[PDB]
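What follows is a set of notes on a single structure, which appears directly below.
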Protein chains: 2
Amino acid sequence: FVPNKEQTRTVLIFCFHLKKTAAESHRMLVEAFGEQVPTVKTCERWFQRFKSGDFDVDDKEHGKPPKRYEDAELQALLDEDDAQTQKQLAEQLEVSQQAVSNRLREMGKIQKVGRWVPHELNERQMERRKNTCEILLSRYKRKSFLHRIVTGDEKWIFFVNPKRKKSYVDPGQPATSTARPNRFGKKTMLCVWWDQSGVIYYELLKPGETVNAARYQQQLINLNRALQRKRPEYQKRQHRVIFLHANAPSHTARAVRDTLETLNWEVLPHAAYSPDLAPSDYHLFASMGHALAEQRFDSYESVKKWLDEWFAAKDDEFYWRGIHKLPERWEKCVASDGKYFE
Amino acid sequence: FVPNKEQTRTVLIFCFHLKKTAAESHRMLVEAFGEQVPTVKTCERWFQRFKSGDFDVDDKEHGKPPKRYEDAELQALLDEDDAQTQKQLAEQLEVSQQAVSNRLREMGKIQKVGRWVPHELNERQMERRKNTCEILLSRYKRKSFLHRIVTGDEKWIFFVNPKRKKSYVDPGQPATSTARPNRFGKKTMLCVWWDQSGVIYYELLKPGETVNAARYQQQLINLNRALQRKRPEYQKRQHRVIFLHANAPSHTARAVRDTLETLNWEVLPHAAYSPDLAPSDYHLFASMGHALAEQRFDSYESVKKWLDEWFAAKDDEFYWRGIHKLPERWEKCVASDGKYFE
DNA sequence: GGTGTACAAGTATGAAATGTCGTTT
DNA sequence: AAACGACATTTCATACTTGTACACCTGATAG
DNA sequence: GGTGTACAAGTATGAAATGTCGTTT
DNA sequence: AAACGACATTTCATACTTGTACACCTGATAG
């Protein structure tokens, strides 16, 4: 009925503690469970190991084939090139693909996708960015000027922004498919300026309408009006407002370049290809990106009506937080020697 | 000092098979290991179970808490909408998100991202496809004409095709990042026509150049001329040519529409928004897509050279299979009611 | 910048499994 | 002694909870 | 259909574990 | 007898190998 290599050795422990002999136990063993029991020679050996003081009922580790390549030998490949295929590594290790699968899960390794990054910068752009951030930081060290900062940027809002569905289902079964987004589709073109205390002023352009040097100039003033009545502490300190914006063509034309001299603001330095230093981009629009995902607008009216609901829901401190992230981002901008950071 | 619930119960199997008494075994037990051993009452019990026949060393299933929901309750949720989040399913079951993660592993379930499908068809756009397939089948069934088929479309070839990187590394470590593709970067349009016996004629337009109804007209002759050299069997059968091409605007302007009548080619019916019935798309370009991935070009020259080598590498079997995938795709087209099929 | 999924550690369930101790064999 | 019979007291997977780690998402740019 | 990963069986490793003997406590 | 030394035989978790199964890619549209 009840033999078992593990159970048998347990019985040998029991006999040995009762102080019975090796051979005697082997007779009691055969008396209980019949002939199929082991030899006395093993009982003697097991007893031998008990006299040593080692009551482990499991085997010691058997012999095994030699490793065809070392763990640190694989890691050396990944050091030079983070991202290769299993079959690419397997090929370099004179081994099969699935062997490499195993070693990878055996080591601490997982597969995670790379980050997209805005642009392929040169040493040129990197030095500019680095220096700008170096400059903006040193000033913040002396005097914290973020309370004075007002920023804005412009962002397309598509009427239909479908996200790919991801469904929970039994293997081999098809998941829910979604229709692709046709680039040439209805899209308003939100323009928005804001500060640490909230959103100041925004214009949602009509389908297809955009921003030329004339339209922007007209916006800067429409802003300053709404800014005067929204921010009391401004009318006196009309020269103390710090303006942060993108280096677009309509953001440099004479007609506008002028309008900022007459408004008498301080245009903040903003390096080339630097969305990661642009509050509106990394914080405001980022947040929005989520809220917009798989959201569907039929008419401009609903878009403008959605914007308003959104902007309102947001607490003042959300925007505050976005602005007061500039310092830490500058600390990374510099630390990374001008490259993009996480 | 080697007691253990499993081991101890194993010892009572031994004493029992040595036809000793319950209170006997107990004494030997306390004699062997020490006072840290079960009471006689338990030995009396375990003996009872050895008389029924059962020698199960492990316990029977203990008391356990009641299931808050059921496995088919959750499956109902997935049957109506299979692509919810765990929190969303949890919410409906008055249970935590985590509690759902598990039950989903417990059941056979895995998460998988759905497929992109090129457009959102409406009933009219659907039935159009269904009908055009229905008809093309009914003809094929009668007589195979794919041998006469000669299709062709056009496709952009960016000079830089960057693809997101996938690295192997320890949890919480950065992966190899990639600089985004420049929408308005160098690209050459490729215009190519082919048939089951292989590529017939192609033109690689220069950076920025585009097909205008006049150009397409010219192209159709250059094709035709190139066609009768490469395909002998059309000198004789000069009206047998079947022509499958996209419903573009250049492909309908009268200047062209005449040219096709003067050449006297049977133009094949093609439904709108149906690149999944267009060999040039779903087969010939689909292949390139992989071959192009992570490939970089520097000059118009480099691309032209690569194309050739690629067209040569392709054995004639390839071109044949793409064309004769038609009847399959039609038959699925019509079966899915004009909807897209995977 | 926000969200989704799956690890890690705590609580409570509740039928085994177990100690007590006078009673029956 | 030897084993039961009721009645009390501890085990321990289990079906959840909460806390937390962390992939991967979101915004881009300039023209 | 193309490419990449991971599951499922199959196969030889090779030191332990076990057996078989003629020896010595 | 009861246990040891050699010397020959069987185990069994490994480290790999084919075959798969199967997730996700890749081509888009028309104005």
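Chain B uses Swiss-Prot numbers throughout; the residues present, in order, are 4-345.
The header says X-ray crystallography, 3.1 Å.
The backbone N, Cα and C atoms fix where each Cβ goes, and this holds for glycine too.
For reference, Swiss-Prot has these:
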type	residues	note
BINDING	B:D156, B:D284	Mg(2+) 2 binding site
MUTAGEN	B:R48 to Q	Loss of DNA binding; when associated with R-100
MUTAGEN	B:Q100 to R	Loss of DNA binding; when associated with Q-48
MUTAGEN	B:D284 to A	Loss of catalytic activity
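Recorded features from Swiss-Prot, shown on the structure.
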residue	record	DSSP (3 states)
B:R48	mutagenesis position	helix
B:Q100	mutagenesis position	helix
B:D156	Mg(2+) 2 binding site	strand
B:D284	mutagenesis position	helix
CB contacts for B:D284 (mutagenesis position) [other CB atoms within 10 A, all chains]: 17
B:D156 (Mg(2+) 2 binding site) versus mutagenesis positions B:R48, B:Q100, B:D284 - nearest by Cα: B:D284
Cα distance (Å, whole number) from B:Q100 (mutagenesis position) to B:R48 (mutagenesis position): 44
Pairwise Cα distance for B:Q100 (mutagenesis position)/B:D284 (mutagenesis position) [Å, integer]: 43
Other C-beta atoms that fall within 10 angstroms of the C-beta of B:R48 (mutagenesis position): 14
Recorded positions satisfying Cβ distance under 8 Å to any chain A Cβ, from B:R48, B:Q100, B:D156, B:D284: none
Neighbour count (Cβ, 10 Å) for B:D156 (Mg(2+) 2 binding site): 21
Neighbouring C-beta atoms (10 Å sphere around the C-beta of B:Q100 (mutagenesis position)): 13
